[PDB]
Amino acid sequence: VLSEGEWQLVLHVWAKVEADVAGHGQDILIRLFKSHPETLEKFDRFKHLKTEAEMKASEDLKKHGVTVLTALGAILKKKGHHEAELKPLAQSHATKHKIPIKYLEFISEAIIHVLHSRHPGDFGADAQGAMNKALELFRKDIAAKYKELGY
Ligand code: HEM
């Protein structure tokens, strides 16, 4: 569980993300796909992309990045009180999209990496630790629903 101070650090950088949601989403999905290529193959929309330049040039990738970060921001702003928000996401990601929890770990690492690059003065160590706790909590709670569902 995060303290109020930790949530403050998390949401302070997140409000910066929300000034350029689409650029952050591109950098995060691209980072994810390069670092962990098994993740790209889970996307029928994107698995044709074979180079970073192709990924950067894909408007549909940019659109999905906005979808992802918009959903994550709504979760983070609930400061842990996010049950309602996680129910449909776990259901589709476990049962329809078939995404392992490890791949949620991979996108968490991509998020943290991109935040560090784009917002270093608001993403020093205290903030990094706070954000990692928030994304761990996100994973802990999705994993409990994956377990309910036998995934
Ligand atoms: C921060 C973590 C993530 C968030 C907030 C997120 C959010 C979303 C949202 C909002 C949708 C559309 C609604 C739905 O189907 O539930 C979606 C779709 C999808 N997600 Fe995620 N997602 C996350 C991580 C991942 C990861 C790591 C993968 C794959 C490795 C993944 C694969 C998919 C797929 C395949 C779809 C369907 C795309 C389509 O064909 O339109 N998601 N995600």
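Going by Swiss-Prot, the residues shown for chain A are 2-152, listed in order.
Placement of Cβ uses the backbone N, Cα and C atoms for every residue, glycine included.
Residues or ranges marked as domain 'Globin' by Swiss-Prot on the basis of sequence analysis: 2-148. Per Swiss-Prot, the feature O2 binding site maps to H65. The nitrite binding site annotation in Swiss-Prot covers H65. If you look up Swiss-Prot, you'll see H94 marked as heme b binding site, on the strength of experimental evidence. Quoting Swiss-Prot on the natural variant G122 to A: In metmyoglobin.
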- Message: To the nearest Å, how far is the Cα of the residue listed as 'heme b binding site' from the Cα of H65 (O2 binding site)?
- Response: 15
- List nothing but the one residue from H65, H94 whose Cβ has the fewest other Cβ atoms within 10 Å; the candidates are the binding-site residues. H65
- Task: Compute the C-alpha separation of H65 (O2 binding site) from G122 (variant position), stating it in Å without decimals.
- Result: 27
- Note down the number of other Cβ atoms within 10 Å of the Cβ of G122 (variant position), including every protein chain shown. 8
- Secondary structure content of the domain 'Globin' (2-148), with strand meaning DSSP E or B: 114 helix, 0 strand, 33 coil
